[PDB]
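Presented below is the structure to which this report refers.
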Amino acid sequence: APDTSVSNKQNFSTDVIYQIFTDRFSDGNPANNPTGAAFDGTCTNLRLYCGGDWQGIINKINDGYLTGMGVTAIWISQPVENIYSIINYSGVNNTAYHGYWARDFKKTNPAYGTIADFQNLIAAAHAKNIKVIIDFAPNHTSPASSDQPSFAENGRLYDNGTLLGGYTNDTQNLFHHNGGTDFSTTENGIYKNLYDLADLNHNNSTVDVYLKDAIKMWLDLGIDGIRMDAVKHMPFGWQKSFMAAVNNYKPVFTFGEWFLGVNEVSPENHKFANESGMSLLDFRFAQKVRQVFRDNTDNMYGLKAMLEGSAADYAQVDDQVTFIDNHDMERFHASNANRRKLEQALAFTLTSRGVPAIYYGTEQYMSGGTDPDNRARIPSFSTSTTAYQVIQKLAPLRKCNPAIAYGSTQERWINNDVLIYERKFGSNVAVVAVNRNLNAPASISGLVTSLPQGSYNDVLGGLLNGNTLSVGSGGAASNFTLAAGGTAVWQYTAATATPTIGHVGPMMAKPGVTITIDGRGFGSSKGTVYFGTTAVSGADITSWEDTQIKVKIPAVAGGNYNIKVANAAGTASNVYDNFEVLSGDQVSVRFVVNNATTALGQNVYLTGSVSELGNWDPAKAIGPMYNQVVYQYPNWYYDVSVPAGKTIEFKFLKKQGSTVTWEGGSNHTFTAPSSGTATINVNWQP
Ligand SMILES: OC[C@H]1O[C@H](O[C@H]2[C@H](O)[C@@H](O)[C@@H](O)O[C@@H]2CO)[C@H](O)[C@@H](O)[C@@H]1O
Ligand SMILES: OC[C@H]1O[C@H](O[C@H]2[C@H](O)[C@@H](O)[C@@H](O)O[C@@H]2CO)[C@H](O)[C@@H](O)[C@@H]1O
Ligand SMILES: OC[C@H]1O[C@H](O[C@H]2[C@H](O)[C@@H](O)[C@@H](O)O[C@@H]2CO)[C@H](O)[C@@H](O)[C@@H]1O
Ligand SMILES: [Ca+2]
Ligand SMILES: [Ca+2]
């Protein structure tokens, strides 16, 4: 199947995701609606259930609403069984309408539907070429109070109906009992509860195994991706061992939520997207887009800088999920604002690098503040708004113009208010012009592009006041005026003759798993795939077409590899880097080192004999280790994904900048569990 097929669960770059709060979309089955105090059919009270469900979604897929818009993926609320209690929070009643308060990860939330409703949803969507993504929130269960076990459901956790345990009398230690976070440090927001949510202890084997099993069921149900909640609040090593369980079983595209504030740029965020096995919601992009197009607190120069920086900070920039708003921000559209701002931010997002996501109702110009105000019910299913038409014209280009799905981004003209950028991939080009100045036109002279000589009509047809472009030889465009609030998209598509890889997925897996290599120019005859210097050809290449190749990872040593392909004639493609071959299946193990005293600005790291521990390379050592919460300095700890059942030799080190101090003595040693978790406690050797 081609790269753009609904069947590609490994690549969402050619899709347009539509984000839905199931409860607030469409109630197609009134019979599963909660009753009494939990329910408000008028949806005036935004904290109760309004009744939207899977049937409703199914209906909107079949009556042409989503498909007419060009949407090709839907992202829905966590589908698992939620607590049934109404929670009064100081006078205000709250329900689990959001799906974020899990009680059993093996069953469905009956307000959304039954397992059968779930399967029908997957079927309908699939039939209309729409992929299905689900929220998955394994960080916690529900609101709990340790000494008031009668509060809510005491954070109770069931395994398909069977009680595993609760927050009060947690002898099994299913949960963390370290207090609540102040979001002060990263370590602090990981090992303590968020608010009053009962925090799962992933270092407990039962929880570990339970969650890895629960996700397999959903995979088995046909899901196409997973959106992980609170990824900055769970151990990084555990999360990696979870991605491995997914990828070594049934790989799907996974992206998590790691919130970034205005002007916030975090190296821990980049390292996580670069190394964990999953990608992230692009908050850096969204916050910037809002400053520029909404709040006017930055200009084009700041947008451009975000585009260049990000392309450099993220190893796979094309996998970061972009948006202009979501359930955690006030709606982009402010009641009294010019609609053009939203139209422009949308056009920008759709033609930009990454995987775009549209929060439901955006195309209807919904306004609203923070939670729960940004979660009202979609007021209408009209296809006549300008925003709806913007999406409708632009979304499809991601499927038909690879420059949009996979190209580089390049600024070709800029000032405070105007940005002209070009996307390029193979013999494919897209040039987009944006003038945020809603009051003044701009004189554009000196624009140089890669488009071939000719005239080009605005892809939006003048919808946002775009114009035609005339490019002469050299790619130089002739002078033109870019209207106030103007937005124009111009493009050129052609066959790519040489193999060009545009995307690889999953990005991490053990030998033997099949990965998907997407791009153009691969030809229709099997060629060769190189993992590093190792050549793979023949039968292990399970499928080969011009835009997509499926091949099993060879049994090479764990480590990081570059991928390159060569057509049947031997022409090789560009190198796609950062592909991680696992040493085997993974388990999450906690390493604890006692009495490793350090100087300021000096931290302890861990290294060892397997690629998962960096193979003795201090530049690739794991850390810095933690030393506040679970163990206190001069004791350090850390949860690490390691190959299961392997005997591993390791050592700790102290780094300062790139200056390294090794532990003395001989290597510590240990044998990883075959499943479940473990804790290895040792003392630092001088
Ligand atoms: O002409 C090549 C040139 O085009 C763009 O420069 C623009 C500039 O962004 C505008 O602010 C204005 O000064 O006109 C210039 C073109 O004459 C590109 O930004 C630039 O990199 C490139 O050299
Ligand atoms: O919170 C981690 C913190 O630990 C390390 O600093 C040690 C310091 O080296 C000791 O001399 C001592 O005073 O305790 C500190 C930990 O509280 C790193 O130096 C530091 O960068 C790191 O954040
Ligand atoms: O280079 C691989 C090598 O790294 C580690 O050796 C350390 C050693 O433990 C230190 O005491 C120190 O002198 O630096 C060496 C780095 O070369 C591993 O301990 C060793 O097994 C491994 O082969
Ligand atoms: Ca319903
Ligand atoms: Ca946590």
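Going by Swiss-Prot, the residues shown for chain A are 28-713, listed in order.
When the header is checked for method, it gives X-ray crystallography, 2.0 Å.
Cβ from N, Cα, C; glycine included.
Look at Swiss-Prot and you will find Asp256 tagged as active site, nucleophile. Within the same chain, residues at least 6 positions away in sequence whose Cβ sits under 8 Å from that of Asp256 (mutagenesis position) are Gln105, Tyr127, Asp162, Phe163, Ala164, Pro165, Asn166, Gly283, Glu284.
Residues annotated as Ca(2+) 1 binding site in Swiss-Prot: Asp54, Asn56, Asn59, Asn60, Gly78, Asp80. Classification of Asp54 (Ca(2+) 1 binding site) by DSSP places it in coil, neither helical nor stranded.
Residues or ranges marked as Ca(2+) 2 binding site in Swiss-Prot: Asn166, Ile217, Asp226, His260. Other Cβ atoms within 10 Å of the Cβ of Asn166 (Ca(2+) 2 binding site), summed over all protein chains shown, number 23.
Marked as domain 'CBM20' by Swiss-Prot on the basis of sequence analysis: 608-713.
Listed in Swiss-Prot is the mutagenesis experiment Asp256 to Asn, annotated as follows: Reduces activity 23000-fold. Reduces activity 520000-fold; when associated with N-355.
Swiss-Prot gives this note for the published mutagenesis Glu284 to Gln: Reduces activity 4100-fold.
Shown in sequence order, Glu284, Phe286, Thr397, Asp398 are the residues of the chain, 6+ apart in sequence, with a C-beta less than 8 angstroms from the C-beta of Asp355 (mutagenesis position). Per Swiss-Prot, mutagenesis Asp355 to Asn is noted as: Reduces activity 56000-fold. Reduces activity 520000-fold; when associated with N-256.
Among the recorded positions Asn59, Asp80, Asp256, the residues whose Cβ sits under 6 Å from any atom of ligand 4 are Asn59, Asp80.
The DSSP secondary structure for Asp355 (mutagenesis position) is coil. Annotation note: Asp226 (Ca(2+) 2 binding site) sits in a strand segment as assigned by DSSP.
Close to ligand 5, meaning a Cβ under 6 Å from one of its atoms, is not one of the recorded positions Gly78, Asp256, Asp355. Under the DSSP three-state reduction, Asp256 (mutagenesis position) is assigned to coil, being neither helix nor strand. Taking only the Cα positions, the spacing between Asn60 (Ca(2+) 1 binding site) and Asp226 (Ca(2+) 2 binding site) is 29 angstrom. Listed in sequence order, the residues of the same chain lying 6 or more apart from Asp226 (Ca(2+) 2 binding site) and placing their CB within less than 8 Å of its CB are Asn166, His167, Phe202, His203, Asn205, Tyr218, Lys219, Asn220. Residue counts for the domain 'CBM20' (608-713) by DSSP state, with H, G and I taken as helix and E and B as strand, are 6 helix, 50 strand, 50 coil. Residues near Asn59 (Ca(2+) 1 binding site) in space but far in sequence (CB under 8 A, at least 6 apart, same chain), listed by position: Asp80, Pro137, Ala138, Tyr139, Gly140.
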